[PDB]
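Peer 1: I'd like to ask some things about the structure below.
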Amino acid sequence: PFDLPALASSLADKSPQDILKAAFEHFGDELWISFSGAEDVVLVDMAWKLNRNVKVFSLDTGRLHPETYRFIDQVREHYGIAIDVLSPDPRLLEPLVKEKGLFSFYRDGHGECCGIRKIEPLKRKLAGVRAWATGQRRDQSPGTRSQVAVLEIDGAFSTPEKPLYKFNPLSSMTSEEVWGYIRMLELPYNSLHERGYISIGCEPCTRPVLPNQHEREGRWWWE
Amino acid sequence: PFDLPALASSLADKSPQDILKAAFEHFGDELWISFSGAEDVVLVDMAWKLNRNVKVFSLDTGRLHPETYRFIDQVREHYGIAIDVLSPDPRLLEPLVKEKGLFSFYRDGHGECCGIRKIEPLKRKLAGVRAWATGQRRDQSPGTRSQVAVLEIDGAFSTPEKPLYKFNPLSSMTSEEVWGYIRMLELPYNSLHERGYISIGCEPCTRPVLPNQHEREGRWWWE
Amino acid sequence: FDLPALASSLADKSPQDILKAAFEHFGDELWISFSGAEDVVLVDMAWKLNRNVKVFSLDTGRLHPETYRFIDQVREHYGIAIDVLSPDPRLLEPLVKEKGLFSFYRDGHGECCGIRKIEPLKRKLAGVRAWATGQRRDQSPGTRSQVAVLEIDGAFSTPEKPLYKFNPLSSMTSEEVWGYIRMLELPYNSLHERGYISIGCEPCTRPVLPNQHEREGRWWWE
Amino acid sequence: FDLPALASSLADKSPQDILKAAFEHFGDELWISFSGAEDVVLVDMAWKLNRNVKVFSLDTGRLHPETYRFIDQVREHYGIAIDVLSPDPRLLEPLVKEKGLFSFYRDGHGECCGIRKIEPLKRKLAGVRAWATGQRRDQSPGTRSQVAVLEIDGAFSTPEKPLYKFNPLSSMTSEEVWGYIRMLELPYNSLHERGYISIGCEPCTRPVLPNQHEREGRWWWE
Ligand SMILES: Nc1ncnc2c1ncn2[C@@H]1O[C@H](COP(=O)(O)OS(=O)(=O)O)[C@@H](O)[C@H]1O
Ligand SMILES: Nc1ncnc2c1ncn2[C@@H]1O[C@H](COP(=O)(O)OS(=O)(=O)O)[C@@H](O)[C@H]1O
Ligand code: SF4
Ligand code: SF4
Ligand code: SF4
Ligand code: SF4
């Protein structure tokens, strides 16, 4: 049924689980959960607790850590969730590698490669979608402040014609809270977290951070 | 120009470099070199030394050791070869992972996954191809004897209509000789060779092997 | 000198100021204990106040190879002939004979540390007037006891013959320690890039998960 | 007993037959040297001939953590109270003081090894009638001196007071060693699964490439 963006104002401070219920209400089993094989496993845990038939997809860029592959499959055989593992389109990837190597992002910035292995296939998925949710968090951002809202129009894949709504349940959640959650209920997590990795991306563009170092500095550090 | 399969009887004992000259003679810049990011790097060195314009491709199953990606790119920047890195077809892969996970080969045998990530895209390549060479070696096989000939008709992708010739330069070259070669001319080699790896496949289906243990036992060991 | 006077004045002063106090009163006889971890900050600060700063490390013979490498790197870097002390085979041998090499897993680190660290420490400190350590209040979840920037070492000194102990970094925080490390581009243990915050011996230390307290990475089974 | 006679008779016999010989003449006074590597074969064989088999290991204090775990795993497995010996701080401390922790990189493993292995070895063997090692002709690229299955230990015994040394695996080859290991499912160092064939201290050992000789992974810089 119809609604207004004022809902996004209503769910501003509501707990993540409640924000999820909201989404599950309006969009039912049509809500897709974006799972990156990282601490966002919490979003998968909450979502799955509310809905045992929750739909979730992971963007396999073909360059994920072997640890991340093992984990995604783990969350799969743990919650009984046939995850949608999306791969890149060769006709897009192949030419890129061909003239630029398998590490162009080091000299051309991560933009291009991401766009082909991550962004493009994501766009393709969200097409036949009404709304989806990601575990993005306010605090996992440098500190430019809190830019993420719990509910908003997907300003990247949305069109006045075919609008796409996006939920960010873990927006107001802190890293410490995320880990308390995962540790408390003993959720499975990426092995990389026991090696100095807070923020997890693709193997070649992600590195561990030092004690007290912000998690974002473990991503595209050369940039 | 035309030739007879007696040539395959001729090159039998000749050195790999000769077999490559022979190959380059008949098929020229059209002869493709299959590069797996492993000790077959020797083939690349030999072919490239003869033909600085040598064409080469590698099948990126989307599940290679990060060590492998870094190597393939090294050979690329080391020799000055715009290698062709081939990726799997989403429309073929995605469905497999959806209902079986990312480690099905552990219980269903490796055949199916290899078929989609490795074999299929290999076929799509050898299409517009007259002949190609791989670094397959006799001794790199368990011991069911020497089954590889230096030259033969591709018994997997060749057809009476459109034939495909395949060379195996390193056929008669022993492991010791392959490494004596690489170490001698100081070629670059996969970092994994320093961690116990002799034979290198994808990350999930490859494990290092013990002292004296055969190099084939580090591949699909569960089968 | 005046223990109570100094213990008070120094209380809220900077680590550098505490070290200036220590060197001023004990000079080239103030020993700096270096465990091959974040306390490198202590070594650095002390080294800048006194190039000749005596320093020593307890080699329990079970440290992470990364720690052996780091300690030496510090040695070479600042040009400090660190005194790397080892266990007494006459004490360690019988312990390993009977209980093996990982007894501390079932008996608690008490015994082993007693023989590999403490006893060799006692011998060293025994012929010393004063020493310092990188112990920070910050390192324990602030329990019943806190670190004194200056104090009488109750553990290794007789009422009649006292030993003084300085903990300059007492009030410095983890974040401040690392900011210092990173800002001044100091050299640090490699383990710190693999999830290790606190750094003990290889068998009794483990990296910690994000946000997990650093002390939760030492003798975790206890 | 008859050294020359026995050295000859044993020459071509099996490793077990050589251990049987050693035990028969020295019983519970024959020490088996275990370094935490493939020599586990020697331990397994000797253990099966004599459960009470004395066994010792030289803890240079710089061994691989994996080696520490393995040595203890063997201990626990066969139920052997292995004698893990350590260096003499009165000798090591001053070496590390002056030269640091990696002097061997620039002076050659001589001096260090001399203090962390040899010196403590001598002491041990000083009150021993005979011992045995896992040394094999196979381990060195067949140089000027080979391994006698039995011999006088000229290195550690005075002409008047001799010491006898047995090398049961003298003639056993790497390939055979591992077949034995894998066949009887013996426990082995983890570093074997990481490219290590020969295994010494962490800083002086390194894995070898395929077909590269195992000795090339020890003191490679020399
Ligand atoms: N490759 C991916 N596959 C699935 N979900 C993803 C992927 N990347 C990001 N996400 C979503 O976005 C959040 C993590 O985003 P990031 O990985 O932090 O974005 S990134 O651009 O920096 O890589 C998670 O809460 C997750 O739901
Ligand atoms: N995925 C691949 N991409 C490119 N070349 C390959 C690939 N796999 C095998 N080859 C070629 O075949 C040889 C290695 O074959 P293998 O990897 O040993 O075959 S396999 O069946 O075990 O995977 C090398 O000399 C190499 O040229
Ligand atoms: S994170 Fe790096 S490897 Fe991954 S998609 Fe972006 S550019 Fe490519
Ligand atoms: S080696 Fe394993 S991971 Fe790679 S293609 Fe074959 S089945 Fe799949
Ligand atoms: S920390 Fe562990 S290994 Fe090190 S001295 Fe203490 S008990 Fe022994
Ligand atoms: S092998 Fe290296 S570290 Fe070990 S005793 Fe010898 S020189 Fe020292």
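Chain C uses Swiss-Prot numbers throughout; the residues present, in order, are 28-249.
Quick reminder: no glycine exception, Cβ is built from N, Cα and C everywhere.
Sharing the record's features from Swiss-Prot:
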type: BINDING; residues: C:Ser60, C:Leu85, C:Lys144, C:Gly161, C:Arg242, C:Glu243, C:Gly244, C:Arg245; note: adenosine 5'-phosphosulfate binding site
type: BINDING; residues: C:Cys139, C:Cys140, C:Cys228, C:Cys231; note: [4Fe-4S] cluster binding site
type: MUTAGEN; residues: C:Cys139 to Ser; note: Loss of activity. Contains essentially no iron
type: MUTAGEN; residues: C:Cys140 to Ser; note: Retains 3% of wild-type activity. Contains less iron and sulfide than the wild-type. Decreases stability of the iron-sulfur cluster
type: MUTAGEN; residues: C:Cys228 to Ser; note: Loss of activity. Contains essentially no iron
type: MUTAGEN; residues: C:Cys231 to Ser; note: Loss of activity. Contains essentially no iron
Peer 1: Cβ-Cβ under 8 Å from C:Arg242 (adenosine 5'-phosphosulfate binding site), same chain, 6 or more residues apart: which ones?
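Peer 2: C:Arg242 (adenosine 5'-phosphosulfate binding site) has long-range Cβ partners C:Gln166, C:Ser167, C:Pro168, C:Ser225.
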Peer 1: Starting from the Cβ centroid of C:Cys139, C:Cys140, C:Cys228, C:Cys231, the recorded [4Fe-4S] cluster site, name every other residue in that chain with its Cβ within 8 Å, sequence order please.
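Peer 2: My list of surrounding residues reads C:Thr87, C:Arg89, C:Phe131, C:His136, C:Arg143, C:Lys144, C:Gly227, C:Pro230, C:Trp246.
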Peer 1: If H, G and I count as helix, E and B as strand, and all else as coil, what does DSSP give for C:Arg245 (adenosine 5'-phosphosulfate binding site)?
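Peer 2: In the DSSP reduction, C:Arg245 (adenosine 5'-phosphosulfate binding site) maps to strand.
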Peer 1: Measure from the Cβ of C:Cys139 (mutagenesis position) and count the other Cβ atoms within 10 Å, all protein chains considered.
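Peer 2: I get 26 for this one.
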Peer 1: Considering only the mutagenesis positions C:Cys139, C:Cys140, C:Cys231, which residue has the minimal Cα-Cα separation from C:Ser60 (adenosine 5'-phosphosulfate binding site)?
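Peer 2: For C:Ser60 (adenosine 5'-phosphosulfate binding site), the spatially nearest of the mutagenesis positions is C:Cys140.
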Peer 1: DSSP secondary structure for C:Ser60 (adenosine 5'-phosphosulfate binding site), reduced to helix/strand/coil, please.
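Peer 2: The three-state answer is strand.
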Peer 1: Just to be sure I understand the packing, how many Cβ atoms besides its own are within 10 Å of the Cβ of C:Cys228 (mutagenesis position)?
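Peer 2: The answer is 22.
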Peer 1: For C:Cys139 (mutagenesis position), identify the closest of the recorded positions C:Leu85, C:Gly161, C:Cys231, C:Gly244, judging by Cα separation.
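Peer 2: Going through C:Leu85, C:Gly161, C:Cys231, C:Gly244 one by one, the closest to C:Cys139 (mutagenesis position) is C:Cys231.
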Peer 1: Near ligand 5, which of the recorded positions C:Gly161, C:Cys228, C:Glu243, C:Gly244 are found, taking a Cβ distance under 6 A to any of its atoms?
Peer 2: C:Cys228
Peer 1: If you measure C:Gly244 (adenosine 5'-phosphosulfate binding site) to C:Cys231 (mutagenesis position) at Cα, how many Å is it?
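Peer 2: On Cα coordinates alone, these residues lie 8 Å apart.
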Peer 1: Count, for each of the recorded positions C:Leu85, C:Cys140, the other C-beta atoms lying within 10 angstroms of its own C-beta, and report the residue with the smallest count.
Peer 2: C:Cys140
Peer 1: Which one of these binding-site residues has the most other Cβ atoms within 10 Å of its own Cβ: C:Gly161, C:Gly244?
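Peer 2: Of C:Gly161, C:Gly244, the one with the most crowded Cβ is C:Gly161.
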Peer 1: Within 10 angstroms of the C-beta of C:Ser60 (adenosine 5'-phosphosulfate binding site), what count of other C-beta atoms is obtained when all protein chains are considered?
Peer 2: 20
Peer 1: Name the residue among the binding-site residues C:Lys144, C:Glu243, C:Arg245 whose Cβ has the smallest number of other Cβ atoms within 10 Å.
Peer 2: C:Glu243
Peer 1: Over all shown protein chains, what is the count of other CB atoms within 10 A of the CB belonging to C:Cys231 (mutagenesis position)?
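Peer 2: C:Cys231 (mutagenesis position): 20 neighbouring Cβ atoms within 10 Å.
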Peer 1: For C:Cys139 (mutagenesis position), which DSSP three-state class applies?
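Peer 2: Helix, per DSSP.
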Peer 1: In three-state terms from DSSP, label C:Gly161 (adenosine 5'-phosphosulfate binding site) for me.
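Peer 2: The residue in question, C:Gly161 (adenosine 5'-phosphosulfate binding site), is coil (DSSP, three-state).
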Peer 1: To the nearest whole angstrom, what is the C-alpha distance linking C:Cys228 (mutagenesis position) and C:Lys144 (adenosine 5'-phosphosulfate binding site)?
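Peer 2: With distance taken Cα to Cα, C:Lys144 (adenosine 5'-phosphosulfate binding site) is 10 Å from C:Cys228 (mutagenesis position).
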